[PDB]
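S.K.: If you scroll down you'll find the structure; I have some questions about it.
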Amino acid sequence: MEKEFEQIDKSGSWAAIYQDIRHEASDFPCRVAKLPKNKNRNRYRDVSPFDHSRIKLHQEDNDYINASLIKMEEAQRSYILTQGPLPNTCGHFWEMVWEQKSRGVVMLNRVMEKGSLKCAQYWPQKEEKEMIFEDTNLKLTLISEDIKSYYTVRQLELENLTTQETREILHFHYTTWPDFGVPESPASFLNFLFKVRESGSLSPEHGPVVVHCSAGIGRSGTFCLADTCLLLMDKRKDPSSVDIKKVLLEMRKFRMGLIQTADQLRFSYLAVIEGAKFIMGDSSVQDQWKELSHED
Ligand SMILES: O=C1C[C@@H](c2ccc(C[C@H](NC(=O)C(F)(F)F)c3nc4cc(C(F)(F)F)ccc4[nH]3)cc2)S(=O)(=O)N1
Ligand SMILES: [Mg+2]
């Protein structure tokens, strides 16, 4: 991976490598997503979930939500990748979180980027102004927030108003990841990923973590590809055996377009190679990522 990385850098073939993945990527139908009645549930006409892996809402009216279950069998971890919710799909979004029993939500975009709306304000910004999604019978309250320089971690309480059951949902918000861009450095990305891991949100005891950006494929795909590769390195107890391009193709069987630019692919290599140090036993690299990230 490292020598393949340098080989690609030397010859400047990141674009060629990335285009090959695009050409080889799976193509499955997205009939449900394309139904006329679901047009207002899709943020982008060219980003849809495959029918075979789409998440179904547990409601009779219309069970559609632009979200995909990325089930990585060998690594033993599943993620739900979804688009940033629209003003009319925020209730659907939390219904999915509730039904799929997710413990964490990872957001990699901002509500507004470069002057345009990319995601609805689907969570409460203030403790005293909780949100009620009447269409879904759910209530969401901000309990507390831990604000860092480039990301914020929020504690939310989600309540099923019908049963009165409540659950704590952790919200991991990366606020400086530019659209179609990459994190400031491998260290800041890994420090964030390990914060999510240490929280317990990715544990198989919970439902799949929900990951999203604006379309739920570029930044979200980068986040999941790095996490799955690192997980696979330890799962196999053989880090050098992990082929990142093959892992990306496997993930693309579940949702189209994961990793949206050749540079995000390049960053993925960088993050995984650096992350492999922790897998290889370096018990000091984690604290180094934290320092290099300047989260204070
Ligand atoms: O890093 C990223 C890219 C974002 C992204 C936003 C929106 C779309 C769909 C959008 N659709 C639409 O805008 C529309 F529905 F088709 F009009 C979209 N933006 C595009 C830009 C180019 C580019 F190469 F020229 F940059 C090519 C195709 C594009 N599709 C895809 C990815 S993300 O939220 O997935 N993270
Ligand atoms: Mg206040």
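Just so it is clear, chain A uses Swiss-Prot numbers, and the residues here are 3-298, in order.
Positions of Cβ are set from backbone N, Cα and C atoms, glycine also.
According to Swiss-Prot, the record shows the following:
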- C215: active site, phosphocysteine intermediate (ACT_SITE)
- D181, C215, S216, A217, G218, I219, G220, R221, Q262: substrate binding site (BINDING)
- 3-277: domain 'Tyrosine-protein phosphatase' (DOMAIN)
- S50 to A or D: No phosphorylation (MUTAGEN)
- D181 to A: Substrate-trapping mutant (MUTAGEN)
- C215 to S: Catalytically inactive mutant; abolishes sulfhydration (MUTAGEN)
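Are these features on the surface or tucked inside, and what touches them?
M.R.: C215 (mutagenesis position) carries neither a helix nor a strand DSSP state and counts as coil. For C215 (mutagenesis position), other Cβ atoms within 10 Å of its Cβ number 29.
Long-range Cβ neighbours of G220 (substrate binding site) (same chain, at least 6 residues apart, Cβ-Cβ under 8 Å): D181, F182, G259, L260, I261, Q262, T263, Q266.
Look at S50 (mutagenesis position): DSSP puts it in coil. Neighbours of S50 (mutagenesis position), defined as other CB atoms within 10 A of its CB across all chains, total 22.
Of all the Cβ atoms in the protein chains shown, 17 others lie within 10 Å of the Cβ of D181 (mutagenesis position).
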S.K.: Checking proximity to ligand 1 here: which recorded positions out of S50, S216, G220 have their Cβ closer than 6 Å to it?
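M.R.: Correct list: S216, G220.
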S.K.: Does anything in the same chain, at least 6 positions from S216 (substrate binding site), have a Cβ under 8 Å from its Cβ, and if so what?
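M.R.: Residues satisfying the criterion: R45, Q85, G86, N111, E115, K120, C121, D181.
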S.K.: Highest Cβ count within 10 Å among the binding-site residues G218, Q262: which residue is it?
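M.R.: Checking each of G218, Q262, the winner is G218.
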